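Read through the structure below, which is laid out as structure tokens, and then see the notes.
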Number of protein chains: 2
Amino acid sequence: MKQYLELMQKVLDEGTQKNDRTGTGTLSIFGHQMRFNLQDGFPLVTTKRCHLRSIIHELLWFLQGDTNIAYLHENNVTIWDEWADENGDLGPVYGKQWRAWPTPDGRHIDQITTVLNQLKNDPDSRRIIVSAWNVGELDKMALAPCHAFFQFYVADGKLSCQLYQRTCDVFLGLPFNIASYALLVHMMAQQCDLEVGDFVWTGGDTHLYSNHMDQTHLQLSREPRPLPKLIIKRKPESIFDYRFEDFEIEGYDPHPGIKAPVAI
Amino acid sequence: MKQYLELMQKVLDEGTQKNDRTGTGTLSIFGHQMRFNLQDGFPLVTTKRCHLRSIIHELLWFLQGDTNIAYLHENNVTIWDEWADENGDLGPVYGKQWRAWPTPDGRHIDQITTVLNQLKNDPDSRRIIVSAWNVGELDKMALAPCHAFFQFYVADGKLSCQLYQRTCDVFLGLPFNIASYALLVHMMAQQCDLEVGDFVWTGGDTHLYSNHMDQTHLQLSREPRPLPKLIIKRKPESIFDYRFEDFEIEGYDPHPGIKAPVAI
């Protein structure tokens, strides 16, 4: 997508050479932001073939609040396998914080429900936020939240959402992230009888791994194509009652897929 | 400052008319980002006369972790008076979360110390973060955090920091925020023997109050002037040992001050 490709080029032109968790080197920049008007089409990268299957399952899984990969496994979604322990547990990751952020006084805060309550009763609120960054729970998580905090906004009948992604693998991870949140906005908007607005993506440490440079140049030589259209076949009674089959993508005509090799 | 003025103009040109906590109306946009290369000068607005006195005291106060306004009062800093209760308490605001985020297992997480430990031992870490957004503590705070989360980054010997400000009063509040964090970056950099890099400011609900429109037009007619220079007269043994007198501003030549009327 135009915005996605411009970021790739920016990292290439302005990124600084360093490293990561001490594995593969990277080219990185700090601080970036782009906007996707969801009215112009669902932001699924077209310069390389992407799929939404795993993304959809993962989102529904997040919304359910259970952090055990069973549901994901039952459905052949393996992106979390790498981090899961023998029992398939990942600790208090995303889902747990979204639906049951633990407090010292013994409560489990349902941030998703809170947000919907706000979008319904006080849409102009300036703190319609969901945070996965639970400082006292980080150590117990298999992985610290990458997409750690997001905020909603309503204006002229449209629902917008900004995401703060503290760390971002532009080539491999980012395509996943944009689609995931774009999907959430569509779902929330539907539940709130609102049109979809903008998805504002903000990143912190935004980088490209050195072993993805050829892949990036290849992708940059491809012209983006019209964005596909998301179709929601059903209107569930709540944000927690969506099913995989409710989503469909129309008009997705992407360039060939590009593999993402990763060191271990 | 160029970046600050461009934001004002953007809100004017693209902002949508609505309201706030149901008081004064506003013109607002959602999602914005700007960068200040601290090597080009300390980002203290020059198109209107600003002062750093309150800002400095408040920052040192935050760093100390005590959320009672006594210290601020002792020094004639009154910006928190409005929210303080009879005992001068504000609840678990910024300071408390920065230095002692409470966990359900009974610990108080020192995020500032954690960050310094990271900048010292693992500067390439992608999670050098401090968050004030403690979901289970919001209700107890006199005010939910506006500048709620920030992340540091190190590259080529320079320390950068990005701030996520969920809500922003462009005219009245923003000047304060930029200077405050710019100051923190300078202090952290000094403690870490690093040069100052960029301060990346990211906002969520970014607005101008309708009763600040004339003020905004006035300010927009003024040409920004060279940014002043921050001087740190002393090199403390830790981030917690700074004193008000350690900071000085050189070359600050601003246009006349502009009052910010506020409804109640």
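When the header is checked for method, it gives X-ray crystallography, 2.0 Å.
The backbone N, Cα and C atoms fix where each Cβ goes, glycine too.
According to DSSP, B:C146 (active site, nucleophile) sits in a coil region rather than a helix or strand. In the structure as shown, the Cβ atom of B:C146 (active site, nucleophile) sits within 10 Å of 19 other Cβ atoms. If you look up Swiss-Prot, you'll see B:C146 marked as active site, nucleophile.
When Cβ atoms from all protein chains are considered, those within 10 Å of B:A263 ((6R)-5,10-methylene-5,6,7,8-tetrahydrofolate binding site) total 10, not counting its own. Per Swiss-Prot, the feature (6R)-5,10-methylene-5,6,7,8-tetrahydrofolate binding site maps to B:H51, B:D169, B:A263.
For the mutagenesis experiment B:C50 to Y, the note given by Swiss-Prot reads: Shows 0.2% of wild-type catalytic activity, but substrate affinity is not affected. Listed in sequence order, B:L44, B:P175, B:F176, B:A179, B:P254, B:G257 are the same-chain residues six or more apart from B:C50 (mutagenesis position) with CB atoms under 8 A from its CB.
B:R126 (mutagenesis position) falls within neither a helix nor a strand when secondary structure is assigned with DSSP, and so counts as coil. A mutagenesis experiment is reported in Swiss-Prot for this position, B:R126 to E, and the note states: Shows 2000-fold decrease in catalytic activity and 600-fold decrease in affinity for dUMP.
Under its mutagenesis annotations, Swiss-Prot gives B:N177 to A the following note: Shows 200-fold decrease in catalytic activity, 20-fold decrease in affinity for dUMP, and 10-fold decrease in affinity for mTHF. Under the DSSP three-state reduction, B:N177 (mutagenesis position) is assigned to helix.
Chain A lies within reach of B:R126, taking the recorded positions B:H51, B:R126, B:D169, B:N177, B:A263 and requiring a CB-CB distance under 8 A. A straight line from the CA of B:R126 (mutagenesis position) to the CA of B:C146 (active site, nucleophile) spans 23 Å.
Each of the recorded positions B:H51, B:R126 was scored by the other Cβ atoms within 10 Å of its Cβ; the lowest score goes to B:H51. Residue environment of B:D169 ((6R)-5,10-methylene-5,6,7,8-tetrahydrofolate binding site) contains 21 other Cβ atoms, counted within 10 Å of its Cβ in all protein chains. In sequence order, B:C146, B:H147, B:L163, B:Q165, B:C168, B:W201 are the residues near B:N177 (mutagenesis position), counting only same-chain partners six or more apart with C-beta under 8 A. According to DSSP, B:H51 ((6R)-5,10-methylene-5,6,7,8-tetrahydrofolate binding site) sits in a coil region rather than a helix or strand. Overall, the recorded (6R)-5,10-methylene-5,6,7,8-tetrahydrofolate-binding residues B:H51, B:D169, B:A263 cover a maximum inter-Cα distance of 23 Å.
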